[PDB]
Every structure is written in structure tokens, then in C-alpha cells.
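Structure first, then comments.
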Amino acid sequence: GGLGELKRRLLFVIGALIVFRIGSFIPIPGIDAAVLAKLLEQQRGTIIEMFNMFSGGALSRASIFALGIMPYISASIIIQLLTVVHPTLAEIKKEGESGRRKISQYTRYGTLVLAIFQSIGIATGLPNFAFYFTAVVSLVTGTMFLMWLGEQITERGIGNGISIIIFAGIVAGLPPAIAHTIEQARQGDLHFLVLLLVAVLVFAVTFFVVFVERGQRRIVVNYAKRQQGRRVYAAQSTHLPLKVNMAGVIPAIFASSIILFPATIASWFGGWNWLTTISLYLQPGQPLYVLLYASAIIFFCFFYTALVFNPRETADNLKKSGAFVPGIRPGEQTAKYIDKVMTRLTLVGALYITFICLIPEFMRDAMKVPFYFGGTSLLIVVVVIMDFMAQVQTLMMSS
Amino acid sequence: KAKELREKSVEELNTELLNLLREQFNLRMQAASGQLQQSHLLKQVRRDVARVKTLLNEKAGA
Amino acid sequence: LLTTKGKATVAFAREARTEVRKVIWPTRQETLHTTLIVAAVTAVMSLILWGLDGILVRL
Amino acid sequence: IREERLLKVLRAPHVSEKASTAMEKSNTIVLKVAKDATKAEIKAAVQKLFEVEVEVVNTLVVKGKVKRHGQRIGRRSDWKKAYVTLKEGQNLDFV
RNA sequence: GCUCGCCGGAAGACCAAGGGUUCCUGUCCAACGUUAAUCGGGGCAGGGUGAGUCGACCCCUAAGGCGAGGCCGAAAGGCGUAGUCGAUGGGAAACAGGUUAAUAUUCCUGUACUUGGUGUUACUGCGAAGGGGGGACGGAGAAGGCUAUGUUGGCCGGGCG
Ligand SMILES: [Mg+2]
Ligand SMILES: [Mg+2]
Ligand SMILES: [Mg+2]
Ligand SMILES: [Mg+2]
Ligand SMILES: [Mg+2]
Ligand SMILES: [Mg+2]
Ligand SMILES: [Mg+2]
Ligand SMILES: [Mg+2]
Ligand SMILES: [Mg+2]
Ligand SMILES: [Mg+2]
Ligand SMILES: [Mg+2]
Ligand SMILES: [Mg+2]
Ligand SMILES: [Mg+2]
Ligand SMILES: [Mg+2]
Ligand SMILES: [Mg+2]
Ligand SMILES: [Mg+2]
Ligand SMILES: [Mg+2]
Ligand SMILES: [Mg+2]
Ligand SMILES: [Mg+2]
Ligand SMILES: [Mg+2]
């Protein structure tokens, strides 16, 4: 960070999420400001506070991106389905640079029209055609600005752009709720025993996540090399350090977009009793929701991690460099081995993740205390810390 | 050690020997699986055992 | 189909345990390392958000 | 058999493709055990320490290869590999 | 990969022996290979040999060896009794199918068998280093009954070029 190279990337990201938080306050019609500021006090539907985390306080206060970049991810999965079932997209996806980036531009162009459609869904069902029109216009202007803004953070900014968009979007929604808690902390209105029990549980859960990350699962690999220069004499044991979750950053945001999609389509109408059947089903006070949610998390984590690594490329690499897993045949069998093993790991990873998601709600149902601490946002925050500290160390090895 | 062990009775010493042997087994078991980062422990236990035995003998020898 | 899904999940649970045996047991030193590292990073992000939004909400 | 002797009998769990295949297909573990250990002693040790019920024990003795470290010719040590078959209900612990 | 040619009572499949990792996979090409080598029975690294029924061990002896005492001999030693060793011989029991890059009558699937130990139940005179039977034995010849096996026909799949 003391190097201007990464420092300007970070001061690009900071500014990007600062105009994210500038666009987060801009009213949907021309000036509805006070009217909306009344409607965002939730005369109905408290859980909409979750919808204000990913949008940077859009459903909290009056913005141009209402769901934020959540439409994009809802497209990012859709095309990713269409790439699988439809062969014609499966050919363009394997096509290298322009072929993969044309699919990403079709994901961007499906995204913007999905923001049009969801602005149609809101401004038809929930709020009310002049208001409807100003709604659709401000919402597509915001989703477009933010989509550009998050493809700029991937390039001239730090790390992955969309990741940091959502991560800092939820990170920047916290301070008022805790400001009120620490103002009531010099009084004692809400007892300090429950709040310090949750204060120690956030910290010990994050600690357990990062302790399960501390001790790894390492596959011992061996190198036998003596260089022909008669100098280097080498028998080397190198661990391949498998982590319980492989970049658990993105499938978290993905799974969250797939939670909030039926909550957008079903709950904005309410005149549909089936839609409200499933959006009440999908309210996270119920075991049914957590079942559908579990299947979602495991499917998206398995699919995404299976996407990331190519165990045949990794094994062939290991073979090229003159490395072997002792006792296992180089080539295909190393592939099958590391793949089966990585599967057996990542499944456990997505499992303990679905548990960090589910448990806080049963804890809040049993206990008197009733969104940031509900298990989704706790996890995404643990992942902001993990992501930033892994990306800092990767370039601290460089610097 | 070895002063501390001389202050123990014979029964206690046998129990001690069993404990040491169990630690030895577990240790080389972890070492074979490549799960043992600290190798030095082996030499520590293996030697401690000897100590115990040398005591047992000397107590049954006098 | 459901009994084969059952036996499959039982096999995947055997795999689970197999990967639990390679899981490292409690250590208090790495506990304090993790603890203080994450406490520090969280304190940094919190001081950023507070230094900004405290003076922003105040105005 | 005395528990002192048992503890010195099992050297190490063996890894390989064939070991893997064995463990998955036949519910069988493969151990590297003492040169002088017997099918009896091995059965006893695995039933004692890993708290599992054993069906049957097969054994073989691998002869050592002949290797050269910096032109010096050594001859590696023979060792006894034991295939151990657990009862089908038994589950596999690694400790 | 497609043609062509050779062996086929062997230039084929499998054992004992003698060797001892040459077996299998990866990788390497200096040396080794009567040439080249990207290949190897070469270098380097990792694997691989699973038995109550196969063999050895074991019980029993042949030739022959050793041999308590013993006889004989300058000394060393030589011979030999009781004994005890010695297979190339006698002595209990497993087959078909599946499977590995590499083992399988050894693993697995199925269906068996043997000899001991212990327990129940019924019946009952048991007991050796001794006694008797058996084990237990040549050459040639013949032809009667068979199977291994093969050919035709029937059947079944496929083919009308
Ligand atoms: Mg068997
Ligand atoms: Mg054997
Ligand atoms: Mg040696
Ligand atoms: Mg001829
Ligand atoms: Mg060689
Ligand atoms: Mg070969
Ligand atoms: Mg050349
Ligand atoms: Mg040459
Ligand atoms: Mg070779
Ligand atoms: Mg036999
Ligand atoms: Mg004789
Ligand atoms: Mg004499
Ligand atoms: Mg004589
Ligand atoms: Mg004899
Ligand atoms: Mg013979
Ligand atoms: Mg015989
Ligand atoms: Mg073969
Ligand atoms: Mg007789
Ligand atoms: Mg005759
Ligand atoms: Mg016939």
C-alpha cells in the first residue's frame, strides 16, 4: 500500500464506492425525497432492510440503484446456465478471450434489460405511469453507472470489481445501527450481556472460520532434482495447500442474488397469492427457506469452485515441473485424486458456510433479540476480511 | 527430568511407560501420514522411555 | 432413487469424516494470531467507516 | 498379548493407488508393520488401538531395492505390508 | 493403422531351477545399445508380490552324512552302536467366474472341503517306542470300457455382398 501502484488502485476503489454512496442517496422520481424518506421507514416489510445492504442504502434511502448490482449477478448466473444447456453458447464460452468477453458483454446486456424489467416489476406492483417511468429511468441509469463502476474496479482498481462493490456496499451500511447501540450502552436500555454475547460470538465465529483456514489440508508432493551443473543437490517436499473454500467470495454474492430474486419478483406484487406463498416461504424465519437456501448455497459453491480449478491442468503442471504425489500415478490418476479430494473438501466448506448462515436465525428465534447479524452479512463480512488479507499478503510477497 | 521420575513408585512408573509408549505410537503415526510438523518430539519421547526403563531396572536391581 | 441418494449422502459423509481426520485440532497460539489479525483489520475498516460517517451524519 | 508389544507393531499407514482402491472397494486398510509382527499381533493391535473389529489379516514381505546416494550403494530395508480387512459395518478412523 | 513375410512338437502357453527387481507407470538420452534412437533388460523417481486347501516349513524314511558311550590310532584323527539328519520318493483339504498399469487356485462373487481345539447331546473299553494288516512298488504286450479333444449335422445370432 506504500507503493503508489497499489495505492492509486485503492484510491480509485475508495472513490468508486464513494460515488456508489453518492448515487445511493438520489431520489427515484424528480424530487420525491421526503415522500420516499417516509416510505423507506418501512410502513410495510422490515426485511427490506437486507435489500438496502447490497444497494448501499437504496431501500434505506431513495437511490438510483435499488437492488444495486444484484441484477447483474442474476444475469451472470442465467447466461452461465444457458452456456451449459445450449451448445451454441458452450462454443463461445470456450473460445478464449474475445469469445469469453462477448459472453460477458451478453451478460452485461442481459443485465441492463433485467434492471429495466425489475424496475418495471417494482414500479408496476409495489409503489403505485409518470412515477413508474421516472423509476425505470433512474434505476437503469443507476444500474448502468454501477455496472461500469464495477468493471472499472476490476481493471484500474483493486481485485475483483463486483466483489468489492457488494462487499463495501454492505460494509458501508452498518454504522448507524451500532451508533444507536453504543449510545444506549451508556444508559443500559438493552442489556449488555446479550449484546456482548453476540459481540463475542461474531468474533469467535470469524475466529473459527480463520482457524479452519489456518490449519490446511495439505497434499504432500515430492520433487527429485539434481541439476546437470553438478551443483544443485535437491530432494524436496512441498505441500499443496488445499483450503476448505476456494475463493468463497463470489458464490456468496451469487447465492444472495438467487435469494433476493424470488423476493423481488414475488414480494413486489403481493396481489399474487402464490408469489406471496413462496416469498413468505422464503422469509428467513422458516426451516423450509433454509432447506431451499441450503440447496442453493451448496449448488453455487460446488458449481463455482468446480469452475475455478482445472485439476487436469494442475496435475499436468505438477507433472511438467517434475513433481509427483507419492504412491499415485502421474497424469490422469493425479487428476482424479486431487479432484475427488477437492470435492470432499469444498462440500464441507459450503456446509459449514450454510451453518454460519442458518444458526443465527434459530438463535434469534429462541432469544428475545430479533438483519446484519442474521448470518448472511456476518459471513460476507468475514469474507471481506479474508479476501482483503489474502490479496494484501499475495502482493506483500511481491513487495 | 529423571529426578522427578526417581521420586515416583514402581506402579506409577509402569503407568508412565504406557503413557509414553502411547505418545510414541501416535507421534510416528502422525509422522508417517505427513501430518507432523515437529519431528523433534520423536527423539524426545523415544529417549524419555529409555530413562523410565533405566529407572525400573535400577529399582528392581536394588 | 431416494435410497440411492441416501446411500450417496452416506458415502459423501464418509468423505466428510475422512477430511475431518486431516483437520488440525485446537491450538491457542494460532488462535491468538487469527484473533488479533482479524481484530486489527476489523478495527481498521470500522475506523474508516466511523471517521467518515460520524462527521457525515453530524453534518 | 501384552499391550506393550502391540504398540510397537504398527509402523505406519500406507498410501498408494492400490491402497486407495482397496479402502474404497473392499473396506480394507493397508499398513506397514513390524518385520517380526504376526497376523495375530496385527489383528490384536488394530482391534485395540483403532477400536475397530477386524475380519482377516493378510501379510507379505517386500524386499528392499538397491539405491545409490552420491555413488554410494546402499540396500534398503525389507518391510512387512499387512492388508487388514474390517467387518463391513465398521467405519474407518485415522488416529 | 493397413498390407506383406516367418515360426507354429516352436521363434507358442506354463512350471521347477538359476538369477534377484530385470516386473509396472512416469520421466531422462551423457555413458550403455556394434548405426540413429523420441525406444530399452540403460539413468532417475514412484509403485507392485495378499493363501487353513499351491510350494517350502512339518511328520516318514533311501543312498549317504554326523554320532553319546565304544573300538582303533604318534597327535590330528579313522570307523561305527543307540541315535539323529538327509528327497530326487511316502503323508490331510478348492474349484468355476470377476478384477489390477503391474498379483491372484492367494483379492472379490458364488459353491465346497480338510485337520485340529473346545462345548452340547447319545452311545461306548480306552491305552505304545510293542504285535499284525496296509502303505508297497519290475519289464514287455494286448484289447475291452472311457474321457480330454476334434469333425459333420441340428440349433441361435448375423450376412445377400
Ligand atoms: Mg482370505
Ligand atoms: Mg504368505
Ligand atoms: Mg540395511
Ligand atoms: Mg516340424
Ligand atoms: Mg536397475
Ligand atoms: Mg518393461
Ligand atoms: Mg542426439
Ligand atoms: Mg547411440
Ligand atoms: Mg530400467
Ligand atoms: Mg498341499
Ligand atoms: Mg543311517
Ligand atoms: Mg566319543
Ligand atoms: Mg561316523
Ligand atoms: Mg528325519
Ligand atoms: Mg520332494
Ligand atoms: Mg510332498
Ligand atoms: Mg504377469
Ligand atoms: Mg506295522
Ligand atoms: Mg507286472
Ligand atoms: Mg466327448
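Using the numbering of Swiss-Prot, the residues shown for chain A are 14-141, 154-295, 299-427, in order.
Cβ coordinates are placed from backbone N, Cα and C, and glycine is handled just like the others.
One mutagenesis experiment named in Swiss-Prot is A:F67 to C, and its note says In prlA3; altered signal sequence interaction, transient channel opening and closing in presence of oxidant; massive ion flux when cross-linked to SecE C-120 mutation. In three-state terms derived from DSSP, A:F67 (mutagenesis position) belongs to neither a helical nor a strand segment and is classed as coil.
Here the residue is the original one, while Swiss-Prot reports the published mutagenesis A:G167 to E with the comment In secY100; temperature-sensitive. Around A:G167 (mutagenesis position), the C-beta neighbours below 8 angstroms that are at least 6 residues distant in the chain are A:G36, A:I39, A:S76, A:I77, A:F78, A:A79.
Using a 10 Å radius centred on the Cβ of A:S282 (mutagenesis position) and all shown protein chains, the other Cβ atoms total 24. One entry in Swiss-Prot concerns the mutagenesis experiment A:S282 to R. Its note says: In prlA401; altered signal sequence interaction, transient transmembrane channels open.
Within the same chain, residues at least 6 positions away in sequence whose Cβ sits under 8 Å from that of A:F286 (mutagenesis position) are A:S87. Under its mutagenesis annotations, Swiss-Prot gives A:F286 to Y the following note: In prlA4-1; altered signal sequence interaction.
What Swiss-Prot says about the mutagenesis result for A:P287 to L is this: In secY161; altered signal sequence interaction. Around A:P287 (mutagenesis position), the C-beta neighbours below 8 angstroms that are at least 6 residues distant in the chain are A:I306, A:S307, A:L310.
For A:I290 (mutagenesis position), the same-chain residues that are 6 or more apart in sequence and have a Cβ closer than 8 Å to its Cβ are A:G134, A:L303. Reduced to three states, the DSSP call for A:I290 (mutagenesis position) is helix. Annotation of the published mutagenesis A:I290 to T in Swiss-Prot: In secY121; altered signal sequence interaction; the original residue is retained in the structure shown.
Record note (Swiss-Prot) on the mutagenesis of A:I408 to N: In prlA4-2; altered signal sequence interaction. In this view, A:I408 (mutagenesis position) is surrounded by 23 other Cβ atoms within 10 Å of its Cβ, with every protein chain counted. Secondary structure at A:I408 (mutagenesis position), as computed by DSSP, is helix.
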Rounded inter-Cα distance in Å - A:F67 (mutagenesis position), A:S282 (mutagenesis position):
9
Count of other CB atoms lying within 10 Å of the CB belonging to A:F67 (mutagenesis position):
28
Distance check, please: Cα of A:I408 (mutagenesis position) against Cα of A:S282 (mutagenesis position), rounded to an integer number of angstrom.
13
